[PDB]
Amino acid sequence: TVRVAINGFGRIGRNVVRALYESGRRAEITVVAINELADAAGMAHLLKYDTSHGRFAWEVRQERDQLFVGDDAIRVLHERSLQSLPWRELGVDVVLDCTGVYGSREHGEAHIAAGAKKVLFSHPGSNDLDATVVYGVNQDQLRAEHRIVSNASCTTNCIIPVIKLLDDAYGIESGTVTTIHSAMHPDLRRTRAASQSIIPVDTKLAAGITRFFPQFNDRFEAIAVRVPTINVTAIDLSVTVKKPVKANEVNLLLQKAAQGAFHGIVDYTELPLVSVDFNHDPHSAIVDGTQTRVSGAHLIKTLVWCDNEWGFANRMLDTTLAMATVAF
Amino acid sequence: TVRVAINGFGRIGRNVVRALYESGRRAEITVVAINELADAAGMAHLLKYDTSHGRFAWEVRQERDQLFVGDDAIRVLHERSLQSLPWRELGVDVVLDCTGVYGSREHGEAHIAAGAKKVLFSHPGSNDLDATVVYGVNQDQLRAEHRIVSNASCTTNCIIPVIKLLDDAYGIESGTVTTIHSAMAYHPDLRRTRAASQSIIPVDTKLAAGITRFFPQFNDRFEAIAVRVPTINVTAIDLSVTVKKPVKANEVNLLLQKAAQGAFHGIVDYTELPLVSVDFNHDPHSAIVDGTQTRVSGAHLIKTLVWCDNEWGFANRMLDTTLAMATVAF
Amino acid sequence: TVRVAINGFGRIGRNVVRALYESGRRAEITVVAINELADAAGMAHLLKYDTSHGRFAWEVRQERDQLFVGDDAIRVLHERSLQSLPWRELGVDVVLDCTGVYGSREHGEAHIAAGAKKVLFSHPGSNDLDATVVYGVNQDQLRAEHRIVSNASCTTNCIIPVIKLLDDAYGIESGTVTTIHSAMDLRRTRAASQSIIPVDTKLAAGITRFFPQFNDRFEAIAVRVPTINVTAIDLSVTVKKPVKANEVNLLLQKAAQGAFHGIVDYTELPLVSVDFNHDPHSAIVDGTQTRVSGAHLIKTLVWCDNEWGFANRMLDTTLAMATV
Amino acid sequence: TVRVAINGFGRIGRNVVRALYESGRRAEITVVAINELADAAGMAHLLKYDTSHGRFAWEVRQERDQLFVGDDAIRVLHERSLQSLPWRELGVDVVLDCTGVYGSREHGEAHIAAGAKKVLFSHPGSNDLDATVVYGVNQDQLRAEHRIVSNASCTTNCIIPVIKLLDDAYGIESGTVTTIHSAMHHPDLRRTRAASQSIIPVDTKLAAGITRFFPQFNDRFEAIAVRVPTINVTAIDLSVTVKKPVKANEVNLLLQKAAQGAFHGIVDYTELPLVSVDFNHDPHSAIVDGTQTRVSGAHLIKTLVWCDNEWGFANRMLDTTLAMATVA
């Protein structure tokens, strides 16, 4: 088994754990430790009861510095100092660092100093790492020597595979995206009741895209709003393409990719569905074919769904396996 | 005083009335009659309470066959045949048809035959009316012989003025729009039965065909989708267009900002404040450009996010259009 | 195997099918037919996709006037009159009439006449049926010759067991209830405002019908709030015997452990309404909220997934009816 | 004119100012000064824009240390030290302290020593202030010798007048209350959980507040509360046992009459079929919903009570303020 440690037990951290068990990936991966600067009581409770995902099916037990999920024992640490973590003693193959705040070499190297073989960040970090993976797109670029890696971000994993598919088919020359987020300072917007408004929020989506697709620097922008719905995101993508195209052809391309090389990663639907119907859906992206439009023959719009959190947590596990099982 | 009658007292009919008093337009226009099918105890209560900006500030009551707003008496009518509406007896200058159902030349003629000089429809109607007005964009296209006019639609009015501004400055080549609508058993459209509170729900939208009617040149160059989210009374419109001329986000904002100071004052507003949607609740502008959200990808793909209280701006535009029709008039 | 047909494929009828498969009761009940006025594609669709209960696990296909759940075929009918339902041909043991509109003795008689052996109504219905069952409280009042039975109402089901527990231990003198409803006609014409909306409720009438000694001693009100489909029931009773709040919690905790296990649950954990979504208990007593004013006025807060709990009790009462 | 200063410009302090301008009380009360740590530009923006109460009808400008409401200039302070507040300079007759921090006899003494003649706190406070006033019920218990006064709390202000009314008519023996809060505000494990889906139990000091005010109901009153995702209007579900025998129509008639007479402008009564937003920005402390009144047997009364907790409370602060500067 690949022995994994979770640094930080916020929403992504807890989701990685549930997804490990629910997906059957536990036959190949085991979680041996979680570091979180909060009490084990609350951790265990929040792991068992989720608003967005419901009741977790495995017995959850907490005792001393141990968290139990079914039979598995899991050490709970409260360390402010990354180098003082017991990674070597626990035989840590991969630390999944889910703390948020940027990722980087210094931090990865501190997990490695404590004795972890590799590090996978949940957040894009800086342009300094051994690699950034959008699983389903570029995991075959990983090498045995890539030890400090980033899995991109919740929102980037949703849209990148779609962008890849459209650009391969038609050549993207320009792109603009709006993300409609579900519910989840020097900004007079935070101190406003989320219950009733469409609230614009900061987004780093564009940076994510142009870092992954450097041929689009100065060619991509993004905005975002928050709305009071349940954990499903809609990404509204508008791209100009080189080759002329019609909507039913954009749709055929995406249907077949979901059928084929992107099965499990990008799904496609034509059914009359609403966002909750993708709650807890493990795909990175579900293209809603009913919303595909082409203006003229060069301006594509697609509406893409994702459970950004559940999709991403599953990909985190996919990337962890790819990292842990590569030959030099 | 411009004599008006309102046919249909649903959300829009009621908002037209509220707008008339709140805006001061009542110095210019008097509502002589309201035609509504369905009890009138309702009418008063809904006028009073279903408002969204506090209880309507004018005193409201229902006596006899009459509705009282403040000290004004309005004749309440219940008539199913357009032919027998007593517009002639009341000397009605414009009938504001707010039913959401009547929209054809023949419906127009039917109102005019019962004695209205002119008719204004609260929705796009048929493709062959005398004119379709987006107040602030093309009221000047109203001739004297145009007795049957459409006011376009709530959503259409939000966006066409920004489209005009953008087209004139940079030349729109193609365009795509997403409307984020606020909230309003078994049904053949399967999405409609679903709990609204929980979801982003894709909805059918007529916006593209509205843009297309107004801008003949944009046929086959414009598309639209929409979703409904569980927020209240303010719509956002997410507009992406390719333009001929090379532009930056800052120049697009200056343009729109200057236009809001000048020729679209009172119609299109502009802002750079960190505001949220409820901040435009009961705002009477047709559109509010949110400067902070403006992007240009490359130098030719503009994204603008526009807000509106779709019902409130529309109701106000109905009154504005009324006066212009009355202005140069048959 | 009990052969059941379902009349009305509204939310209730659909949860009855979902629950049938999820609890494993496929082993003792078979659904042989559904009558629904609307078309079978709509039915299959709604069965699969649900805002409250997520994606249904079993494969759902629709094919002509057949509906397929897993390997199972279910005839779909569109009869608007009870007399023409093919209950004889299909050998129906129990109609589960979930329409919310057929509830009288003569509606039961028309189901029987068409060949159904018995009928279980998914609502209080007529006041002159053979029995009204709130499972866990009075299924032992059931008899073989009871042919036209009512299953009470979802909200009645949530609270009646708790009322019985409290009346037995301390003697209820008077009672008053507020139901806080989720996404479940004077005020409907309003616009969207995200409001607490008062709604008419029949809970007082359901409580006194089940406990007639409470006539003129019980009242209830309700509000709708824009939440997910878990109801909170806020029950305030005056009682004869003096009590403290911790005594009340012990009694219900023990009730949950014992005679009401699987019907009433009990929690002292810091939960919120979504934590009871898809819970098949009729009621979950929240101990953290129990209060006693003085020593005689008890307040209890009780949670329920009113739809889910109720659809499972319908199944229980069904089995109890068929293999008597 | 009574000169007043406001200490703390959060939600309550801003609402007092809005309430002042909207009620016409600007003829009797002048706000000479606001002390607030945050920036003036922020104060102005938040005074102008508010999700509950909407766009302030009065112009709002901010320049330097001045906040302009209409054409009234108001002095802004940023002083952490009560001893240094320039009250004497400004001739402050009453400090409305709306910080929700300050609340003790000493804090009161500090304001007075800095030169404010009297003090009104916007909350419970501590158990030894000169008076606690729920305006409409006990403003008669005010004496000129009362210098350090508390206004009670929002919810306590909504329900006390009703309890008074029912106790006076019928003799209340015992009481229990559930408060249905909208989106407003031992580690509470529920506070993580997203407001947008659930009914969420929350701690309440309502009973404490009632006990404090009516110590004869010591051991005779309890309260729970929940939060639901509605906008700014609270429902209070009050269930009391009474000594006298009563009927629901008699209860409603009592309360309707009190609303016509002795509690006019403080308690309102309605028989109309309404919803909670209908009371948004309603200045009464309480609106009894007559459609919802019940009595079980002849002694167990339920009434459902609405209030815009923040707006009624803002208006009461001013009522008390006015009763504190005039004892002549």
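The residues of chain B that appear here are 2-185, 193-338 by Swiss-Prot count, in order.
Every residue gets a Cβ built from N, Cα and C, even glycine.
Over in Swiss-Prot, the protein carries these features:
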type	residues	note
BINDING	B:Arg12, B:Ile13, B:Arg81, B:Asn318	NAD(+) binding site
BINDING	B:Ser154, B:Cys155, B:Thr156, B:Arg200, B:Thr213, B:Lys214, B:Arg236	substrate binding site
MUTAGEN	B:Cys155 to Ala, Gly or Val	No significant activity
ACT_SITE	B:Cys155	active site, nucleophile
MUTAGEN	B:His182 to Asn	10-fold reduction in activity. Increases affinity for D-erythrose-4-phosphate and reduces affinity for glyceraldehyde 3-phosphate
MUTAGEN	B:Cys316 to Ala or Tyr	Reduces activity and affinity for D-erythrose-4-phosphate and increases affinity for glyceraldehyde 3-phosphate
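A map of Swiss-Prot features onto the structure.
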residue  : record                 : Cβ contacts under 8 Å, 6 or more apart
B:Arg12  : NAD(+) binding site    : B:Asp51, B:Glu319
B:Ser154 : substrate binding site : B:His124, B:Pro125, B:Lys214, B:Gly218, B:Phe322
B:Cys155 : mutagenesis position   : B:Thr243, B:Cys316, B:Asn318, B:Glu319, B:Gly321, B:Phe322
B:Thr156 : substrate binding site : B:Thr180, B:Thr213, B:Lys214, B:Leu215, B:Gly218, B:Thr243, B:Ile245, B:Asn318
B:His182 : mutagenesis position   : B:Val211, B:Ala234, B:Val235, B:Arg236, B:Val237, B:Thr243
B:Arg200 : substrate binding site : none
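The highest number of surrounding Cβ atoms within 10 Å, among the binding-site residues B:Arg81, B:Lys214, B:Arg236, is found at B:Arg236.
Within the group of binding-site residues (B:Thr213, B:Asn318), the Cβ with the highest number of other Cβ atoms inside 10 Å belongs to B:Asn318. A gap of 7 residues interrupts the model between B:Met185 and B:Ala193, whose Cα atoms are 17 Å apart. Around the Cβ of B:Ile13 (NAD(+) binding site), a 10 Å sphere holds 23 further Cβ atoms from the protein chains shown. Using a CB-CB cutoff of under 8 Å against chain C, the binding-site residues that qualify from B:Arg12, B:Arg81, B:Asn318 are B:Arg12.
In the three-state DSSP scheme, B:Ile13 (NAD(+) binding site) falls into the helix class.
Summarising the substrate site geometry, the residues cited as binding it (B:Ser154, B:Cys155, B:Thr156, B:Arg200, B:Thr213, B:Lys214, B:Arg236) extend over a maximum Cα to Cα distance of 22 Å.
For the NAD(+) site, whose annotated binding residues are B:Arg12, B:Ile13, B:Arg81, B:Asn318, the maximal Cα to Cα separation is 28 Å. In the three-state DSSP assignment, the secondary structure recorded for B:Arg200 (substrate binding site) is coil. Cβ-based neighbour count (10 Å, all protein chains) for B:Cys316 (mutagenesis position) stands at 28.
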